[PDB]
Structures are given as structure tokens and as C-alpha cells.
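Peer 1: Pasting in a structure now, in C-alpha cells, and then I'll have a few things to ask.
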Number of protein chains: 2
Amino acid sequence: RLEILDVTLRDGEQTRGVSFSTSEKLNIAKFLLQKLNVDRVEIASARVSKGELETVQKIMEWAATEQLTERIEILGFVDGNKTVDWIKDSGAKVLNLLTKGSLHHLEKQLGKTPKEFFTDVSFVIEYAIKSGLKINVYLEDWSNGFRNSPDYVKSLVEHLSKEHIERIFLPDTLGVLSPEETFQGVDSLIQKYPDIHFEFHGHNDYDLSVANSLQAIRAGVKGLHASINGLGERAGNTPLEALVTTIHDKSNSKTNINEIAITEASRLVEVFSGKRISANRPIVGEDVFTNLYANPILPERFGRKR
Amino acid sequence: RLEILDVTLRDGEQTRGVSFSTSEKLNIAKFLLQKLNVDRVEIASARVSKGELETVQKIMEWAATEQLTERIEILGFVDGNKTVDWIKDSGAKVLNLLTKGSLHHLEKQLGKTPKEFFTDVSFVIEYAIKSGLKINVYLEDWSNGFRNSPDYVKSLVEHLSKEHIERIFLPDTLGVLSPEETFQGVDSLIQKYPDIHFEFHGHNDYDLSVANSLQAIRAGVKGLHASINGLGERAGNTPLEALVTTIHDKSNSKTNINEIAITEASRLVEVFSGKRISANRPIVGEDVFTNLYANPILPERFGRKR
Ligand SMILES: [Zn+2]
Ligand SMILES: [Zn+2]
């Protein structure tokens, strides 16, 4: 019973030539939450140029109606009051704080001491809770963090367990992990803090994202991040359509995603995003489906060919 | 030091709407063997409607020139003399016999006894050797064979070690294996016959082909199959561009493939095949590449951006 977090609207928004209109975000958000039944959705980044603020507001206005405002999440930053104010205004109720997960990143971008930066973090989490939000924390560049500066990473997670947050995200930001490493890194933290909710968020640079995601599931993770058609910044995020199918058929864990809405979700973001998918795209490609040669992956299973 | 076998021209040819012209096959074959430096290439299937015969003949005529006729392989069938005659005529020197690797397949398609069919196999291998060819053997549907009728599979491999063949191919024909299973199946055969040359040939139905391919490398395999842009019949074959890169960076094994020709190879088959690749395609996609955020996968590394 794993949670699936769709990042299509935000991380996917980062893709070159992709910019969703308010109507586009509302439509896509509604479909993912209601039809695909994705647990939560990360719709945007805070302090993006207003308008983006208006979009979130409209989506929040709607979400209120359907009794599911707690399912919407907003990428935020360590900037004191600015991020939390913007989200307070947006109407959104959940954060997803972007923190540096590698000693290398912390220094080349902030130039602060682990304790120095951990202070800025505690303040934003504090102020957010004070402002009525809930917080999820990204350990940006963690895939390089636990392999190069595992100390810095262990203290950050240590410090985070003291804060009142919902989940910790372990992203392979630069998509460099092999399934082995993904299992190592995740296992390293799940064993130390067996009562925390960690989620894996891989990137597909080596076409290992769904594989990595499977190892993360073995190492203990309780949730996973992904995007429709693997939309995203480089090679994109873990491809949602292939992740879910693989989880359902190649693992003993499950998901609440309704497979039958998978095909429409794909066509949906492809059109609105303006990024074409190849005809051989796993599970969702046009040419994908075409009883001696029976493959568990059938067209009607994903709302196609009938 | 693994061997890479490109199946782009044959298995890839099977893709819907794809039919390579003679000039197209010659061009693509030349590039893969000479510039990408792929060990061998599987250019076609025997008894395909003549013309296909002419193509192979021209490619063989050329291959002779460059002193590398032994690097070209032709998918063949268990049909007595027909396949071996066609390849004898083609000028090609290597077979790659398609045999049923699952008891289920053997019966629903031939209706013969393991011993009955093993006789047809020994004759074709015999006749091929008699005709000056070398033989590689595909255990079609093996991914379902070692999991459902492992007995039938063990006898077939047993029988094959008695024949004078070059290699045994372990294909995940329907692309249903998880990396775990791929490691199990491959390990099952490599341990019994430690002196045989097995190669994995996975399909990308679950977007696990390159991951599976990595496990196959651990289980003992000495060679791997793949196609440019994952061209192929469904989701296609293991994507060559991602396989090689992953092998080089995420495994201690190596390859003779020249990474710098990877980008041109992709553009090459994309254009000639008429099958577009998404802009976020790992390693080869248009948008893929775009020093705080340094990813080992650099554009100039694959003959791009300079
Ligand atoms: Zn990301
Ligand atoms: Zn195949």
C-alpha cells in the first residue's frame, strides 16, 4: 500500500517548452486526483511569478469543493517567510520544503554550516506550522549526498526527525543511482528511523528510474514520486504509467491508482504539454499493444481498445 | 568485456510502419559496425520475401570488403533445409536459430515432443554447419520457459550443449521479467554450463529492459542484445543508447562501443525508420542535456554539443 505523488504539473512544468495554462492545470489536477486516483499532486513552486499564484488559488478553490485540499502540495524553499507567505495566500495546505541533501550542494549554493542552515530550516518549518501548513521535506541531491557526504546527510535526517514534518523525500535529483545504490541509500535511512515516512523520487537519466523505484520499495519506502509520460526537466521523472504497472505486477506492494485511467491521463498531458511521446512508449505508446503471445499488459486494462 | 549485438535492422524492422530500404540497411549496418563499433549486427530474417535476400547479399558483398563477414547474423527458423539454403544464398555466415524456449510454446505452435522437436533442431544445426555456417540459438519465450516449464528448458539447454553452436540467447520475448527473475533465470543456466556463452535479449514492456540487462550481467552473461532507440515490435528491445551508457558507468563490465557515435546512430535510425523519439529520451533525446548540477551524462560525450 504505497502512496503515489504526481509531480507532473510542477517538476514536469520545468521541462523545456512546457508551460501549463490555468485551465490546463485545473483539468490535469482534477483528472489525476479523481480519475487516476493519485494520492497527492504537486502542482507548483512557490514565488513563481504571480498568475501561478492565481492558478493554485483556483485549484484550491475547487479542491475545497471535493473535500481534498490536503492532497495538493507546493514545492517551497528555505527563504524564511517568503515561501510560507506565498503558500498561505495560495490557499494550499502543504509544503514540500526543498533542502540541500548533499554537503557539496549546501556549500556551493549557500555557503553555510550544517548547523547554520539547519537553523534556517527549523524556522521555515516552524513558521509554516505556525501558518497552518504541513511540511514534507526534499533532501535535494540526496543521491550524491549519501554517497559522498553521508555524514552531512545523517545529521540532516537526524535534525529533521526532531521537527514536526509529514514525510522526507529522497530524490535522485541528477538521476545517477543504479538500483543497487538506491537500495543502499534508502536502506541506510529506513533502518535508522523505522518510524519515518520516506518516499523515493527518481529521475530517468539512465532509464533506471522505475527499476530504482522498485528497489526503494524493498528498502522500506512508503511512497513514490513520478510524472505522466515521464514529463520532467531532463530525461524527466520516473514514468508514472510504467511505475504503477510494474508495482502492481512485479511487486507484492499495491497502489490506489486506477489503471483504467492511465491511457487518458497520458493522452491528456501529452496534448496539453506539447511534448510528444514515442509510439513504442511502454504501456502508453500508440504501437505498444500490437493468445500464443499473451503479455500481462493488455490494452483494455488501461482503458484502451474497448 | 561484453559483446553487444544490435538487432535494430531485424527485430526493429518488425515495428509497425517500419521497413528499411536496401540503401537504408547498408547505411545503418555500416555505421553500427564501423562507427558505433557494435560487435555484431542481426540484419534480417531468412525466407523473408526475396529482395530481403538481395539486401543481405549486397551487405555481405560489402562486409567482405571490410574483412568482417562473420559479424553479420541472420534470424533463422527450424524448417529443415529452407532457412539454411536461404542464408547460404544470402552470403551470410551466421545463423541465430529460433527455437521454442517454453514447453507451452512448443506445443501450442508445433505440437511436438521435446525429443521430437530436438531432432528437427539437431538436423538444422547439422545442415547449417554442413553448409559452412555458424549457429547461435534463441530460446524463444525463455522468460516464461524457466518460470513455467523449467524442465523443458533444462533439457533443451542440455541438448544444445551437445550441438556445435556458438552462443545461446536468453530472450525475454514478451518482456515480462523483473530484474530479480532475470538474475534467477540467467543464474540457473550459467551455473550449470559455466563454459557456454549466453547472452540476454530483453524487451522493454515494463521499462525494465536495461535494468534486467544489468542483472543478466551479474548472473554471468557474456553478451547482450539491443536496438537503437529501442526500436522494436511492441515497446521495442532494450534501448542500446541507455544500455551501453549504463554498463559503462554503473557496472564494472565494459564494451567496445564508441560512445561518441551514439547520437548520430540514433538520429540515423530515427530518420530512416520514421519512428520519432521523445525529446526526453534518455541519453539521446533532444531536450536531454538541458557545474553545480553535473550529471556524468554529458553531450560531447556522445558526439553532441561540440
Ligand atoms: Zn525532481
Ligand atoms: Zn526479440
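Numbers in chain A track Swiss-Prot; the residues on display, in order, are 7-296, 310-325.
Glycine is treated like the rest: Cβ placed from N, Cα and C.
Summarising the annotation, Swiss-Prot assigns domain 'Pyruvate carboxyltransferase' to A:8-269. Experimental mutagenesis is annotated in Swiss-Prot for A:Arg16 to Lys or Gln, with the remark: Loss of activity. If you look up Swiss-Prot, you'll see A:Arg16 marked as active site, proton donor. According to Swiss-Prot, the experimentally introduced change A:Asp17 to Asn is described as follows: 4.4-fold increase in Km for pyruvate and 480-fold decrease in kcat. What Swiss-Prot lists as Mn(2+) binding site is A:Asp17, A:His207, A:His209. What Swiss-Prot notes for the published mutagenesis of A:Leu81 to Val is this: 3.3-fold increase in Km for pyruvate and 10.1-fold decrease in kcat. The annotation that Swiss-Prot gives for the mutagenesis experiment A:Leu81 to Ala reads: 4.7-fold increase in Km for pyruvate and 15.7-fold decrease in kcat. Experimental mutagenesis at this site is recorded by Swiss-Prot as A:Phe83 to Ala, annotated: 5-fold increase in Km for acetyl-CoA and 120-fold decrease in kcat. In Swiss-Prot, a published mutagenesis experiment is listed as A:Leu104 to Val, annotated 1.8-fold increase in Km for pyruvate and 3.4-fold decrease in kcat. Swiss-Prot documents A:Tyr144 to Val as a published mutagenesis change and attaches the note 114-fold increase in Km for pyruvate and 5.3-fold decrease in kcat. What Swiss-Prot notes for the published mutagenesis of A:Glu146 to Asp or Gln is this: Minor effects on the binding of acetyl-CoA, but causes a strong decrease in kcat. The feature active site, proton acceptor is assigned by Swiss-Prot to A:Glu146. Under mutagenesis, Swiss-Prot gives A:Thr179 to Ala with this note: 16.4-fold increase in Km for pyruvate and 186-fold decrease in kcat. Here Swiss-Prot describes A:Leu311 to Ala as a published mutagenesis experiment; the accompanying note says: 8-fold increase in Km for acetyl-CoA and 6-fold decrease in kcat. Per Swiss-Prot, mutagenesis A:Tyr312 to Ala is noted as: Loss of activity.
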Peer 1: Between A:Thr296 and A:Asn310 this deposited model leaves 13 residues unbuilt; compute the CA-CA distance across that break and give it in Å as an integer.
Peer 2: 12
Peer 1: For the mutagenesis positions A:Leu81, A:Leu104, A:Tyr144, A:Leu311, A:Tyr312, which ones lie near chain B, with a CB less than 8 A from one of its CB atoms?
Peer 2: A:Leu311, A:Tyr312
Peer 1: Consider the mutagenesis positions A:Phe83, A:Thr179, A:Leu311, A:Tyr312 and say which one has the Cα lying nearest the Cα of A:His209 (Mn(2+) binding site).
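Peer 2: Nearest in space to A:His209 (Mn(2+) binding site), counting only the mutagenesis positions, is A:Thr179.
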Peer 1: Long-range same-chain neighbours of A:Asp17 (mutagenesis position), Cβ under 8 Å, sequence gap at least 6?
Peer 2: A:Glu48, A:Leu81, A:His231, A:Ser233, A:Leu237, A:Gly238, A:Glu239, A:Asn243
Peer 1: Given the Mn(2+) site residues A:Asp17, A:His207, A:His209, which other residues of that chain have a Cβ within 8 Å of the mean position of their Cβ atoms, reported in sequence order?
Peer 2: A:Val13, A:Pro177, A:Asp178, A:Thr179, A:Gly181, A:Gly208, A:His231, A:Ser233, A:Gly238, A:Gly242, A:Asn243, A:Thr244
Peer 1: At a 10 Å cut-off from the C-beta of A:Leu311 (mutagenesis position), count the other C-beta atoms across all protein chains.
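Peer 2: Summing over all protein chains shown, A:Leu311 (mutagenesis position) has 8 other Cβ atoms within 10 Å.
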Peer 1: I'd like to verify something. Among the mutagenesis positions A:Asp17, A:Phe83, A:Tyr144, A:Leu311, which ones have a C-beta closer than 6 angstroms to some atom of ligand 1?
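Peer 2: Correct list: A:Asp17.
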Peer 1: Say you check the Cα of A:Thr179 (mutagenesis position) against those of the mutagenesis positions A:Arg16, A:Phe83, A:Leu104, A:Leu311; which is nearest?
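Peer 2: Looking at Cα distances from A:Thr179 (mutagenesis position), the smallest one goes to A:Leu104.
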Peer 1: Please give me the mutagenesis positions out of A:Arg16, A:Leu104, A:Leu311 that lie within 10 Å of A:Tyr144 (mutagenesis position), comparing Cα atoms only.
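Peer 2: Cα within 10 Å of A:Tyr144 (mutagenesis position): A:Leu104.
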Peer 1: By CA distance, which of the mutagenesis positions (A:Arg16, A:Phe83, A:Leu104, A:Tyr312) lies nearest to A:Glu146 (mutagenesis position)?
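Peer 2: Spatially nearest to A:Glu146 (mutagenesis position) by Cα position is A:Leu104.
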Peer 1: Provide the number of Cβ atoms within 10 Å of the Cβ of A:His209 (Mn(2+) binding site), excluding the reference atom itself.
Peer 2: 29
Peer 1: Enter the number of other CB atoms within 10 angstroms of the CB of A:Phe83 (mutagenesis position).
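Peer 2: Result for A:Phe83 (mutagenesis position): 18 other Cβ atoms within 10 Å.
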Peer 1: Across all chains shown, how many C-beta atoms besides its own are within 10 angstroms of the C-beta of A:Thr179 (mutagenesis position)?
Peer 2: 24
